[PDB]
Amino acid sequence: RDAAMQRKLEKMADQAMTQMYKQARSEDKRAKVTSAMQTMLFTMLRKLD
Amino acid sequence: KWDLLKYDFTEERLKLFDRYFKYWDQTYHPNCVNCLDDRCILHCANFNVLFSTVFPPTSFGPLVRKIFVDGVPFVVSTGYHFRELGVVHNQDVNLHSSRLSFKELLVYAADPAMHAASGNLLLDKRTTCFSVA
Amino acid sequence: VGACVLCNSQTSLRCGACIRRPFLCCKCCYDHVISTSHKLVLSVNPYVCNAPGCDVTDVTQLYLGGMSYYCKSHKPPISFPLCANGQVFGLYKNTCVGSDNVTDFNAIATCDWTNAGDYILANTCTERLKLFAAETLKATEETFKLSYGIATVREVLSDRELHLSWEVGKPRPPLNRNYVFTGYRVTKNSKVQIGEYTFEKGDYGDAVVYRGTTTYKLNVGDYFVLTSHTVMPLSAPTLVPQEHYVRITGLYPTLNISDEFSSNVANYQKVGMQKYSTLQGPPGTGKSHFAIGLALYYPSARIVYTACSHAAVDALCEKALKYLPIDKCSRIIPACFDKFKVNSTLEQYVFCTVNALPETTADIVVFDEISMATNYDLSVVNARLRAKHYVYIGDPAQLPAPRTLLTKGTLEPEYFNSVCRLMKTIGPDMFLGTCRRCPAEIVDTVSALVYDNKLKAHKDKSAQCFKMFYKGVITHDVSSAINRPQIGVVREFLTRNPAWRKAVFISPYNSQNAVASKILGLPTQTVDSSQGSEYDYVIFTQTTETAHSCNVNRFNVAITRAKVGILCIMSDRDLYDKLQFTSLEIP
Ligand SMILES: [Zn+2]
Ligand SMILES: [Zn+2]
Ligand SMILES: [Zn+2]
Ligand SMILES: [Zn+2]
């Protein structure tokens, strides 16, 4: 059982680390997109008023 | 020559109808918003697809207006004016906003109001489709 | 998702039990987690018993049960002990080098900011620790001030005395110095502001004096809301390393050594010889004169002056119009002084308060009144400039920055911040002993005080300062200073020489000065509202024998404002029995 469950604990730890990296990268690129979006918006704006 | 600004057009539509199709036998209500169970939407979408080849092809399309993102002038499409479905107006519109979240940010970057409101006028002699910007 | 503020290893956790959500490397996070009940932990997500209904928070008892951190009630068969191994389970579960200087961090992670040792440590840790300490400090002080009165304005009397009422059960404002409220004028449906206004105590009755920036007016109904803000994370250090150059690296001395500048010219050379210059300044003793002398000394550089508010920059812009012509100067106002171009760091000279200054980079900026400076702002500057030169002006011996939460105990002026700290390690690099203000009467004795006579008897002997032996019938009703027999003794001690009918009355509390101007007929000034300001004959009443009245530095910077003469009615005895003005009696 020790050499049993321990395998499960380990593999599941690892998959958790994976998915967590993934969530992080997702939100970070969300930040980048919001930035680029607003800046394009304003560079479009200040040529019309 | 309809003055460029007149987008509404109703009593026209209804007047044409009352001079020509008078003795028709079910009510007609221009702006299809007022229609009931879709079938009334058909029976008025026709008459509009007819009365709309008499009005001018500029006053068709989005209806922009200027708002203020925290004291900053914008132009956004607050409605629409199809060739059939009469006039249609947004229902959750809101001027004077400070910081705008992801949702409305998105829904602003995809409206052509901002895009074409700031671009070089165009004129193309290769098609016939009414160019714009 | 960055370097742990305790170990510099890169990580992704946040002690949601502290207010500033820093990053902690798995090791150091483990340490602080146990070290108090700092028990929540924020990585990517809430480390909580996300097990429905359960909500218990601390990590130790938390249990990764499958894809959700569990307690015990819900924890599945195979589960996981998060907080264990002496190392929290979090991203990069290896590369957390850990640290030991954590205890300090933990007490800081929890301090009250009230007694000395609090600030002793806040100013004595390391860089990043003190950075974040100050951040948290300001968090405390601000969020402390949120639930107080909105000043709905009525009786907009005179050009000073809005009189004011309030929203009944909510106002708790003191009134001297500057206490900023932002005025909202009652407009159609929403609310538009009016400007920031700081208010005094004010003579006579409810006639509350005011003051602020913004060239607007006031209206009946113009309700002032007690201002509200949110502190912002610093970055650049309080103090960047010093390097004394082998040249005036980048600067070109001067083709003319002006007399007013010449004594300071002596300094104006070696200032380019090091990245930045540290200076003790005898109060106003050509301080602005020193800076403008260095300006015309290096007429080539974009020379920027910054201070606390527009009030220390008052005399500064004055000295600008003096010798810095209106061309090569920019004067900047937020939303006071804009005599030059509003907003142009593209300027030979740029005059500002640190708050109205954004990020910049040029050559030399003066960084002044450091007795009121904080390592918070000592970073804000480096967090806004990379200019070729800074310069550091002021003796820690002058006043404090108003440590309003420094309650029981005081503070050593050094500890007022690391410059002040280091300015009591390294003292001055350069100095303005040139008492370009007071005669020898004040100068010699008040130099014997604490400067230890380092002020040359500057000019000549005025002597028209009177240390009048008072006892002390001083009162403070609710929060307003009043002292009817010292009111009337400063009165009559003016009377048996009437023609003195010229002086402003000066008080530790312009409430004492308020009711004085209510019995005197004389204008008002705080002992605080002092530097730059200076009247020929100035009166001060030792009033209450408090530290806000009787120290060395408070009435030291309010004692070098004696251009010719002072009166002082001393309920207090030491400086009476030590300092050597003309000794006078008691009508
Ligand atoms: Zn219909
Ligand atoms: Zn903590
Ligand atoms: Zn760490
Ligand atoms: Zn549970």
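Note that chain B carries Swiss-Prot numbering, so the residues on display, from first to last, are 4659-4791.
Header lists the method as electron microscopy, 3.8 Å.
Heads up, the Cβ atoms here are built off N, Cα and C, so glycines get one too.
Database features, via Swiss-Prot:
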| type | residues | note |
| --- | --- | --- |
| BINDING | B:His4687, B:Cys4693, B:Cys4698, B:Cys4702 | Zn(2+) 9 binding site |
| VARIANT | B:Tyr4665 to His | In strain: Omicron/BQ.1.1 |
| VARIANT | B:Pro4715 to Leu | In strain: Alpha/B.1.1.7, Beta/B.1.351, Gamma/P.1, Delta/B.1.617.2 Iota/B.1.526, Kappa/B.1.617.1, Lambda/C.7, Epsilon/B.1.427/B.1.429, Theta/P.3, Zeta/P.2, Mu/B.1.621, Omicron/BA.1, Omicron/BA.2, Omicron/BA.2.12.1, Omicron/BA.2.75, Omicron/BA.4, Omicron/BA.5, Omicron/BQ.1.1, Omicron/XBB.1.5, Omicron/EG.5.1 |
| VARIANT | B:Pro4715 to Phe | In strain: Eta/B.1.525 |
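Distribution of Swiss-Prot features across the structure.
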| residue | record | DSSP (3 states) |
| --- | --- | --- |
| B:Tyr4665 | variant position | coil |
| B:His4687 | Zn(2+) 9 binding site | coil |
| B:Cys4693 | Zn(2+) 9 binding site | coil |
| B:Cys4698 | Zn(2+) 9 binding site | helix |
| B:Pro4715 | variant position | coil |
- For B:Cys4693 (Zn(2+) 9 binding site), the number of neighbouring Cβ atoms whose distance to its own Cβ is within 10 Å equals 20
- Task: Select, from B:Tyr4665, B:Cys4702, B:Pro4715, each of the recorded positions with a Cβ positioned under 6 A from at least one atom of ligand 1; if none does, say none.
- Result: B:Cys4702
- Message: Using the alpha carbons only, what distance in Å do you get between B:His4687 (Zn(2+) 9 binding site) and B:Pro4715 (variant position) once rounded?
- Response: 22
- Note on the structure: Cβ neighbour count (10 Å, all chains) around B:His4687 (Zn(2+) 9 binding site) is 16
- Compute the C-alpha separation of B:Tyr4665 (variant position) from B:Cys4698 (Zn(2+) 9 binding site), stating it in Å without decimals. 24
- Item | In the chain carrying B:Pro4715 (variant position), residues 6 or more apart in sequence that have Cβ under 8 angstroms from it | B:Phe4788
- Message: Running a distance check here. Ligand 3 versus the recorded positions B:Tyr4665, B:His4687, B:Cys4693, B:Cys4698: which have CB less than 6 Å from one of its atoms?
- Response: none
- Residue with minimal Cβ packing [other Cβ atoms within 10 Å] among the binding-site residues B:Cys4698, B:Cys4702: B:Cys4698
- Item | Check: same-chain CB within 8 A of Zn(2+) 9 site center, minus B:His4687, B:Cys4693, B:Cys4698, B:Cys4702 | B:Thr4685, B:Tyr4686, B:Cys4690, B:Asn4692, B:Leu4694, B:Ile4699, B:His4701
